[PDB]
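Below is one structure; the comments refer to it alone.
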There are 2 protein chains.
Amino acid sequence: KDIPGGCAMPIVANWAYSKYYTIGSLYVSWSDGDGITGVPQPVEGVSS
Amino acid sequence: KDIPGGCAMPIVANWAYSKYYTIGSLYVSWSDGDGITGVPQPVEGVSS
């Protein structure tokens, strides 16, 4: 749902790249920090 | 409640500075002007 003072993103659909219809999607707000970090590799565990 | 084209502020709660949970609060929008002015002193009246 909506988050106060936060960015949002839209998902849209195309019919042969001729119709564009958006949908309210992904309200996201964020604080900056060094603790959280996105990792591309899906596997995460006790490994070397 | 929300005000169109206006800033908003969040109130949050902390459990021993370990959990942060915000609440949609104080939608405020404003025009600039010289009439209204915030005064720190609570007492306001006919005084010198």
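The numbering of chain B matches Swiss-Prot: 390-437, in order.
Each Cβ is built from the backbone N, Cα and C atoms, and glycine gets one as well.
Residue density at B:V401 (variant position): 10 other Cβ atoms are found within 10 A of its Cβ, drawing on all protein chains shown. Quoted from Swiss-Prot, the note on natural variant B:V401 to M is: In strain: Isolate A162.
The note that Swiss-Prot attaches to the natural variant B:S414 to T is: In strain: Isolate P100E. Non-local contacts of B:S414 (variant position) by the CB criterion (under 8 A, 6+ apart in sequence, same chain) comprise B:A397, B:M398, B:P399, B:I400.
Record note (Swiss-Prot) on the natural variant B:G424 to V: In strain: Isolate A162. Within 10 Å of the Cβ of B:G424 (variant position) there are 4 other Cβ atoms, across all protein chains.
Looking at Swiss-Prot, you'll find the natural variant B:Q430 to K noted as follows: In strain: Isolate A162. Neighbour count (other Cβ atoms within 10 Å of the Cβ, all protein chains): 5 for B:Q430 (variant position).
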Rounded Cα-Cα span from B:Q430 (variant position) to B:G424 (variant position), Å: 18
